[PDB]
There are 2 protein chains.
Amino acid sequence: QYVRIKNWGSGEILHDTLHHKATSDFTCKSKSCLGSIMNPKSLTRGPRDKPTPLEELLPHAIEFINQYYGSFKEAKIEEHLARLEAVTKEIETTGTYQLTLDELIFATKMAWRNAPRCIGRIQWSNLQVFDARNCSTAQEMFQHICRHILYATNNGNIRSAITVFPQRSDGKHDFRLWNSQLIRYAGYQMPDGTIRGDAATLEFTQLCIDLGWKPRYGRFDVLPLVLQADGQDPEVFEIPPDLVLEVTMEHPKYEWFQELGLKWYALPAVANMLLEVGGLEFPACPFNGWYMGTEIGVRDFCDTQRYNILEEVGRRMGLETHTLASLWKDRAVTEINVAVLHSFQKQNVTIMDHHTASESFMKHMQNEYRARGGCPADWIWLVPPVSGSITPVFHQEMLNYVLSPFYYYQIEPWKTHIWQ
Amino acid sequence: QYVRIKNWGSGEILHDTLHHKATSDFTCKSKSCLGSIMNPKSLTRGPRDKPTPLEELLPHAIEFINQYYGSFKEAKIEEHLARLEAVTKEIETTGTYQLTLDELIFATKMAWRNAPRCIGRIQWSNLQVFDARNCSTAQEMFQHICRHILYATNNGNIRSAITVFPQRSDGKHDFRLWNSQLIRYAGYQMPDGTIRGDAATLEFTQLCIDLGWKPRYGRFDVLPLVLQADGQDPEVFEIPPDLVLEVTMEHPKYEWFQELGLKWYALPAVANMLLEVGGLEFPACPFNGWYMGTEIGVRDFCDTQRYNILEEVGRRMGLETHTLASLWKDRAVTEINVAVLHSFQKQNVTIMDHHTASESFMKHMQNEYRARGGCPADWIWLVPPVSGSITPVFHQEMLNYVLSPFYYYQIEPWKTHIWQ
Ligand code: HEM
Ligand code: HEM
Ligand SMILES: C[C@H](O)[C@H](O)[C@H]1CNC2=NC(N)=NC(=O)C2=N1
Ligand SMILES: C[C@H](O)[C@H](O)[C@H]1CNC2=NC(N)=NC(=O)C2=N1
Ligand SMILES: N=C(NO)NCCC[C@H](N)C(=O)O
Ligand SMILES: N=C(NO)NCCC[C@H](N)C(=O)O
Ligand SMILES: [Zn+2]
């Protein structure tokens, strides 16, 4: 009937009905839970060689139209009926169909609403949609991407936005951004055995090199857009520095902090995901909301596989660096987080601390259960990388499932690409 | 064939073969992940009215004996064969069977090894086993429990231990400890609308009252053992104060910290779980290892549903208590954690910080994959309530599954008890 969910903090109880509408199989099995897996197939939508089977497309298309029309307060029945007819007619005449701008907007918001790994979902109804469904060249993609970066940025006062490129036709003409995110730093395997910049973008930095990119050998070298249009070989495009807004890090107390020469871009823009809606798939639809301090302060700066600044941030604080039990890492990371927050707040760049975000998400959950009887949620991703139980989301039991529309991962393009 | 697992910190990859031996269905479904659920049925072993069906018992029994005998370096084949025969003969003659002390020891260690929610598992081969399988009265249980508390405590130098009471016969003669843990503080719904002590033990404190316990109305009132033997009504037994070792909290800097009048018992002893092994079940088998600072500092002291000391610990630190973004909670909790650590370390009471534990568990995982091709792990429980990504376990993908022997939860006794 429904799954009983409890919040161990408030004692409140919710009943999940929404999970019943879940698509197909998920990450876990009958005798195992694999909720810990980063990139499971259930969260991935791969390549294709042929168009989508009509028998599969049609039902999916009708389901979406019924969802879309059952959305407004006083349902426009005559239009609802008319759209169902027009979409079917389009499918049997063209082998596919086009969404109305309105439906796209609904789709991108609902897919965001359906992102189980996003804590910012209370903002789901505030999203700018850029319709680049008529794009055809790499140069045009690059232009659309620039307009996105410029709009989203809004000179620090971040605005959530997404740009949709042409939907996958037969799978051999896919528009793809080879970048992880719109703005990302390079990583170099320097001569002295070390690694400069962002070690996460190592393999991709080389790819950019092999494609003729000019390695600036540094720590914060904004990588170039690697765009593939209409299935052609990817073209390298350098991002105009004027567009890339960064925030130099400075502690409100430790004046020695800026001597680290640390900064980070103000724009969190996922670039390699796929939007699935009503049987259609858009393999190129970069999007962004705003940052949560912990992503930068904790993950980007402190991960062993990323910048790895903990060792020296502890030293410069005078902490017992060679004694784990002293909890130095705990003291450092906290200061790096207030620095990140402080910095953004000083330079007027929108940001959100993990505590405030968790509280708003909790309110979002409540609004959601009351509204549609559920909220797909991935606890492992929703709970901040620090201050776990200090956060309200930690004490909230949740169900994780894939609905539709949805935002899927994709197989890295260089692994499946055709080199002509 | 096997599930591929990766550690995003080191880049290392492991192959899980162990999950194939998993018992039955787990928490999650085919289209949903419920790994976030605290007390799912898959982790619970309920009551019974009749003995265990022979057809079920026998295979389980044989599987365990084969596991046990396939354990020593140079297998004692003749004895292996002989035990298989003797156990079958015992099952068909008595309707059940008894484990040898050796098998019990192996069973309790393996079950611990199989606890997916325990980060301390590198210590799995160091465990004292108290055989109280011949116990028959509530008074005898109480005595055994006292000997356990005394041994485990060892005057601060904690030793892992478990005491096994009589196995479930027909299910109407169960030995059960109604307490959550051996040592636990009372919670009172005081006159002025507040709540004193440990709010988690509220409903149970009243139960103790209804049974004639003398409410001492305080904050750290060690609750009484509520023991049910041979299926009879539970008898109240007050724990001898001399046995209950506590640690008064004091910060190595903030001398005003002890003015809070804070302390906590040094003995983490789970009292209400059930041991399942070779088809048998022991519904009474309290156990303990040692504490991880975060359990006390973060959960016990800082949870909204527990002590809830954050508000004033922040105040006394001078932090911006009415501004979430200031990250005060982060600064406070860290100090409470070093206090807890410091205190235990000063009073010579064994304890472990979350960073050191995570590193040892990681080593345990490695030893385990190489040894038996896997390690059941619940990421959601294994990752500390603070410092998530600062910890190595956060970056380690893991599989969660139920093996055998195992430690199961049970339905709270007062909900199913027969009152004669
Ligand atoms: C309004 C501000 C928003 C905030 C603060 C926010 C915050 C976050 C955070 C903390 C994550 C985790 C990132 C990581 O750990 O790598 C995340 C993930 C995600 N967010 Fe949001 N988000 C916001 C807006 C959006 C928007 C506009 C969309 C899409 C329309 C979105 C889609 C997603 C998706 C699909 C993921 C998963 C990414 C992945 O799996 O790698 N978010 N978001
Ligand atoms: C040697 C020191 C040990 C340490 C530091 C350790 C630590 C921990 C921690 C942090 C938890 C989580 C507790 C909570 O969040 O409520 C836990 C859970 C658990 N541990 Fe260990 N442990 C140790 C020894 C043992 C032993 C001796 C056993 C059993 C023989 C054991 C069995 C378990 C089980 C089954 C759980 C799950 C409890 C539950 O689900 O509520 N541990 N342990
Ligand atoms: C192994 C484990 O799945 C990864 O380390 C996780 C855990 N949870 C996470 N949560 C979030 N928000 N981002 C992550 O990258 C992330 N990675
Ligand atoms: C809702 C969620 O399952 C609970 O808040 C969790 C999460 N992880 C946890 N981890 C540990 N170690 N102990 C817990 O009680 C705990 N509870
Ligand atoms: N807040 C968002 N989206 O709105 N984050 C998207 C992923 C960004 C990534 N975690 C980073 O730190 O770069
Ligand atoms: N470390 C252990 N076991 O060895 N903990 C068991 C649970 C104790 C519980 N988390 C508490 O803080 O009281
Ligand atoms: Zn699962």
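Residue numbering in chain A adheres to Swiss-Prot, whereby the residues present occupy positions 77-496 in order.
If you check the header, you will see the structure was determined by X-ray crystallography, 2.3 Å.
Positions of Cβ are set from backbone N, Cα and C atoms, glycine also.
Annotated in Swiss-Prot:
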type	residues	note
BINDING	A:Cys104, A:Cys109	Zn(2+) binding site
BINDING	A:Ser112, A:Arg375, A:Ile456, A:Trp457, A:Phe470	(6R)-L-erythro-5,6,7,8-tetrahydrobiopterin binding site
BINDING	A:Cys194, A:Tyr485	heme b binding site
VARIANT	A:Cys211 to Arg	In strain: NOD/LtJ
BINDING	A:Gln257, A:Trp366, A:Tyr367, A:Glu371	L-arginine binding site
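The L-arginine site, placed at the center of the C-beta atoms of A:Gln257, A:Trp366, A:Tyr367, A:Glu371, has further neighbours from the same chain whose C-beta lies within 8 angstroms: A:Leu343, A:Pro344, A:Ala345, A:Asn364, A:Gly365, A:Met368, A:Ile372.
Counting every protein chain shown, the Cβ of A:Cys109 (Zn(2+) binding site) has 28 other Cβ atoms within 10 Å.
Comparing A:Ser112 ((6R)-L-erythro-5,6,7,8-tetrahydrobiopterin binding site) with A:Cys104 (Zn(2+) binding site), their Cα atoms are 10 Å apart once rounded. Chain B comes close to A:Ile456, A:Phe470, taken from the recorded positions A:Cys194, A:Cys211, A:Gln257, A:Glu371, A:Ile456, A:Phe470 by a C-beta to C-beta distance under 8 angstroms. A coil conformation is recorded for A:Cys194 (heme b binding site) in the three-state DSSP classification, outside any helix or strand. Within the set of binding-site residues A:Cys194, A:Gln257, A:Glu371, A:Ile456, A:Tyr485, the entry lying nearest in space to A:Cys104 (Zn(2+) binding site) is A:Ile456 (CA atoms). A:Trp366 (L-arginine binding site) sits 16 Å from A:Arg375 ((6R)-L-erythro-5,6,7,8-tetrahydrobiopterin binding site), counting Cα to Cα. The binding-site residues listed here are A:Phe470, A:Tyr485; among them, A:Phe470 has the most other Cβ atoms within 10 Å of its own Cβ. Separation of the C-alpha atoms of A:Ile456 ((6R)-L-erythro-5,6,7,8-tetrahydrobiopterin binding site) and A:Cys194 (heme b binding site): 11 Å, rounded to the nearest whole number.
Counting Cβ atoms from all protein chains shown, A:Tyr367 (L-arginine binding site) has 24 others lying within 10 Å of its own Cβ. Ranking the binding-site residues A:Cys109, A:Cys194, A:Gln257, A:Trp457, A:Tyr485 by Cα distance from A:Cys211 (variant position) puts A:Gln257 first. Of the recorded residues, A:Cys194 (heme b binding site) and A:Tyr367 (L-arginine binding site) place their C-alpha atoms 11 Å from one another. One residue stands out among the binding-site residues A:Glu371, A:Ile456, A:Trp457 for having the most other Cβ atoms within 10 Å of its Cβ: A:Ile456. Note on proximity: among A:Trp457, A:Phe470, A:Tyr485, the binding-site residues of the record, the Cα nearest A:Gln257 (L-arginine binding site) is that of A:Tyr485. The recorded positions near ligand 5, defined by a Cβ under 6 Å from one of its atoms, do not include any of A:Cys109, A:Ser112, A:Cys211, A:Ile456, A:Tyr485. Neighbour density around each Cβ, counted as other Cβ atoms within 10 Å, peaks among the binding-site residues A:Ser112, A:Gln257 at A:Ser112. Under the three-state DSSP scheme, A:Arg375 ((6R)-L-erythro-5,6,7,8-tetrahydrobiopterin binding site) falls in the helix class.
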